[PDB]
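Written below as structure tokens is the structure these notes are about.
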Protein chains: 2
Amino acid sequence: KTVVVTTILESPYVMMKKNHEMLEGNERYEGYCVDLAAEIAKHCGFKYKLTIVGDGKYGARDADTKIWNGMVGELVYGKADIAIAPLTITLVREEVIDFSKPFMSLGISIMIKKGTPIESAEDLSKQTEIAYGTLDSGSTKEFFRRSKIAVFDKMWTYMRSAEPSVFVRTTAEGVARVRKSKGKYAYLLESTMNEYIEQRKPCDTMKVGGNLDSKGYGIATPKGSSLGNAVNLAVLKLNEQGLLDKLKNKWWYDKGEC
Amino acid sequence: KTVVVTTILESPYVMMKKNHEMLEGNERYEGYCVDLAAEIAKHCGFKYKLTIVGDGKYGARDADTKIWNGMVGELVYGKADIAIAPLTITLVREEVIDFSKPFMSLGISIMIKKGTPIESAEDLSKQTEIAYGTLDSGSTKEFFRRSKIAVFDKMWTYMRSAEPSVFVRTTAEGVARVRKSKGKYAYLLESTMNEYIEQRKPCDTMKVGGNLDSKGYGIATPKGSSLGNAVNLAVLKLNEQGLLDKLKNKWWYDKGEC
Ligand SMILES: N[C@@H](Cn1cc(Cl)c(=O)[nH]c1=O)C(=O)O
Ligand SMILES: N[C@@H](Cn1cc(Cl)c(=O)[nH]c1=O)C(=O)O
Ligand SMILES: [Zn+2]
Ligand SMILES: [Zn+2]
Ligand SMILES: [Zn+2]
Ligand SMILES: [Zn+2]
């Protein structure tokens, strides 16, 4: 009966509330996806439990074991009924789980420390002084691994071989590396995250250039789940009624510190 | 056997070729959706025939008879197997037909004659010297009919009762109205169309302000069509390989005349 929702701690989508140790169950968390889950649940008429994905991963299939990890894995192996998270709709995932129409649009983007002489991916690919990398697992790293586009292939060829690693375990790690590297590390990350961090103190980062690609986040369910239809219709209704635009403003810009 | 594709003449998605009269079948047409249809068919392995929707409409349900018209109607009543067009994914349509994930993002936007003293929807709403309207049927009109947002509800109240009608039968008529009205008509239209027209001679229009909403176009099939799965996967593959971005550049900006 109670729907198990898998999600991931990624600001400002899902965050621990300041007083979380005093709170129980779903009340421990806040953020864009916490708000969205409550609306999806109200509109589809189900009770739910938010659970943070155990391995802290979005979802990839291991080439060796062929096992899926992360939120995708939780759906594929029946540990969760729905994923409500900044989970990128991709072909390889759509083969194993179902996605709603997108609730947010985004693209891969460049984050620099202010004053870094970089305006584009082409700029990054033509030089070697400034290192650059991505989140170590996820759709951004896979975009680069798989790209046949010359500039992105060049960038991947550099990143896959760079030592020490240019890849990071978490967005927070990537942002800290930008901030601490004196302009010598740029971070490739999803544009929505880039925009959020740009509005956070110490206000020393910025998004530069256009997005490298265009894609979306969707709500995911196990392939063939009965919940999928209602969830998809709910996403469409909430977009049409302006809920999604309101939530982005609430969590990105209303609180902006810059 | 051969898949019947319904589409609509709307630039630069589907246009007749300059020499279209010396050509037959699918060869009469060119454009973003013509190229897209070719790629979808190649990846899904079907042969197809492009047909222009008989009533020239996108699709809406008659409130009295409950009959669907336009491309949506062609799918609903089994006259076509798939619609490959700038067809907006909406809740009411998703209830009666299936949509792929979106192949293009867009939002409602404002087109003005250059020099018109308007920067936003709010500006249009606060004045009466400059008239404004939308395509007389389709998702844009419906956005205003249904909007609870104050500025948009205000705009709708004006538009529904304006005389003579501020509504137009085709985009071409809307653009012509802007161009001939000496700044006294502004046109509300999908951002993709607005961006295309801004780059065509006589180069006398521009898009102003941000988009009023965010949505997507999707490839549509009849509810429960087997074709639906393959087509959806095909759209995701085409996006991931950069083909959709290549097509947008080809049809909007490579050709730019301004
Ligand atoms: N959304 C991605 C995960 N993800 C997240 C961020 Cl913030 C990023 O910059 N890159 C990613 O791959 C996915 O679903 O794999
Ligand atoms: N895409 C829409 C139709 N459509 C098209 C244009 Cl160009 C517009 O400005 N407004 C619309 O409603 C639909 O699917 O109804
Ligand atoms: Zn804590
Ligand atoms: Zn609600
Ligand atoms: Zn002719
Ligand atoms: Zn292809």
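Residue numbers in this text run from 1 along the chain shown.
If you're wondering, the header gives X-ray crystallography, 1.7 Å.
For all residues, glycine too, the Cβ spot is worked out from N, Cα and C.
Per Swiss-Prot, the feature L-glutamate binding site maps to B:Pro86, B:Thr88, B:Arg93, B:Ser139, B:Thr140, B:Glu190; the stated evidence is experimental evidence. Just so you know, the Cβ of B:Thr88 (L-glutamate binding site) picks up 22 other Cβ atoms within 10 Å once every protein chain is counted.
A mutagenesis experiment is reported in Swiss-Prot for this position, B:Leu91 to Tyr (Swiss-Prot position 504), and the note states: Promotes dimerization. Strongly reduced desensitization. Long-range Cβ proximity for B:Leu91 (mutagenesis position), meaning a same-chain Cβ under 8 A and a gap of 6 or more residues, is found for none. Classification of B:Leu91 (mutagenesis position) by DSSP places it within a helix.
The C-beta environment of B:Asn239 (mutagenesis position), restricted to residues of the same chain at least 6 apart in sequence and closer than 8 Å, consists of B:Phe103, B:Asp245. Swiss-Prot documents B:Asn239 to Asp (Swiss-Prot position 775) as a published mutagenesis change and attaches the note Increases rate of desensitization.
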Express in Å, rounded to the nearest integer, the largest CA to CA distance found among the L-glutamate-binding residues B:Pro86, B:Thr88, B:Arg93, B:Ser139, B:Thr140, B:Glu190 named in the record. 18
Could you tell me which of the recorded positions B:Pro86, B:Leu91, B:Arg93, B:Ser139, B:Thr140, B:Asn239 sit with their CB under 8 A from some CB of chain A, listed in sequence order (or 'none')? B:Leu91, B:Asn239
Determine, from DSSP, whether B:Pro86 (L-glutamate binding site) sits in helix, strand or coil. coil
Given the L-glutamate site B:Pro86, B:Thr88, B:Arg93, B:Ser139, B:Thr140, B:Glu190, its other Cβ neighbours within 8 Å of the Cβ centroid, in chain order, are B:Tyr58, B:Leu87, B:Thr90, B:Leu106, B:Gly138, B:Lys215, B:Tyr217
Same chain, |i - j| six or more, Cβ under 8 Å of B:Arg93 (L-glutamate binding site); the result in sequence order is B:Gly59, B:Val72, B:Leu87, B:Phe99, B:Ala220
